[PDB]
Every structure is written in C-alpha cells, then in structure tokens.
Amino acid sequence: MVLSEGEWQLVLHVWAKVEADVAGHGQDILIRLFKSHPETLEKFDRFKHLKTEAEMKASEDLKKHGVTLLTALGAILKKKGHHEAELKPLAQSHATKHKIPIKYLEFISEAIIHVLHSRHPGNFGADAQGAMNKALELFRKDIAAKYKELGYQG
Ligand code: HEM
C-alpha cells in the first residue's frame, strides 16, 4: 500500500504533539495495551510481575522502555514509507528473540490509536485517525512480510 503525502502530513502532525511528551505517551500506550490484552504482558519477562495499573505507572523501567518503543516507531513514521532499513533489525528481534505474533502488533496499534484519540482530539479527527491507521497497517504488512522471510510469519 501507499499513503499520499496528505495522509503522511496528518500522521506527522499529530506525531509532533506526541513528541512533546514521549515518556508520558509511551507509558499510557503500554498500560492501555496490558490492561486491554493482558496476555501481551507475558511476553515481557522484565515486566511480567506487575499486578496493577498503579504498579505499572510507578515502574521507571516500563517508562524507559515506552520511550525506546516510541522513538523507534517515530523514526519509522518519519521515513514516510521508505523504512526498509529501520524495519530489518526490528523484525529480526521481534520474530526470533521476543516472538511477537502479528496479532500483538495489531493490539498495540489499537492502543496507540486509543491514546492519541484521548489526548489529541483536535488533531485526531476521523481523517487523521484513518491516516494513522493506514500508516500502522503499512508498518504491520511490511513487518509481516519480513517475518516470513525470516522464517517466523507469526
Ligand atoms: C509499534 C510496535 C513496536 C515497536 C516499534 C517496538 C520496538 C522495540 C524496540 C526498539 C525494542 C528494543 C530493541 C529490540 O529488542 O528490538 C523492543 C524490545 C522488545 N519488544 Fe518491542 N516493539 C513494538 C511492539 C512490541 C510488542 C507488541 C510486544 C509484545 C506484546 C513487544 C515486545 C518486546 C520485548 C519483549 C522486547 C524486549 C524488552 C526488554 O526485555 O528489554 N514489542 N521493542
């Protein structure tokens, strides 16, 4: 698939707001993911033991990882579809080391869209949400193709 420049502008316009607070957004997103789909928490051996949202909010480690996660995603969105190089090491570690099924990348895509919608209503109307969804679907499709080449397709 291919996004138009107008769709990329709607995606990078709301992403510029997310970047004003990367650690806060990283925390909200991971907590929304773990609450909504608790089975995903099991994949993080580092966080597995967190029982409540209050423990999640207070974990400095969790917040550090949320910044690592969003910084990598941001670098991929800013490529505007030319992300082949960025996608390689990410597809290799998530398929071979972490073992993250495509379904879980769909679940965190849902969490990203929920959080931007709650925090940035003015910059995340229907058209901006359709463009962000297209951008994350492109990301998932390309990662899924690489997972296949790597021998995982999960
Ligand atoms: C927007 C999607 C995602 C991005 C851009 C992302 C990015 C990253 C990055 C940059 C790292 C550190 C380097 C590496 O190991 O590759 C990482 C580590 C990891 N990711 Fe992801 N990730 C994504 C989705 C997920 C999802 C959905 C899960 C699990 C349900 C997951 C599980 C993990 C685990 C277990 C690690 C290692 C954490 C720790 O022990 O250090 N990732 N991810």
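Count begins at 1; order follows the chain as displayed.
Keep in mind that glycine also has a Cβ here, set from the backbone N, Cα and C atoms.
The annotation nitrite binding site is assigned in Swiss-Prot to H65. In the three-state DSSP assignment, the secondary structure recorded for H65 (nitrite binding site) is helix. Cβ neighbour count for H65 (nitrite binding site) (all protein chains, 10 Å cutoff from its Cβ): 17.
Look at Swiss-Prot and you will find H65 tagged as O2 binding site.
According to DSSP, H94 (heme b binding site) sits within a helical segment. The local packing around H94 (heme b binding site), expressed as other Cβ atoms within 10 Å of its Cβ over all shown chains, amounts to 22. Among the features that Swiss-Prot reports, heme b binding site is placed at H94, with the record citing experimental evidence.
Looking at Swiss-Prot, the entry for natural variant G122 to A says: In metmyoglobin. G122 (variant position) carries a helical DSSP state (H, G or I). For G122 (variant position), no same-chain residue lying six or more positions away in sequence has a CB closer than 8 A to its CB.
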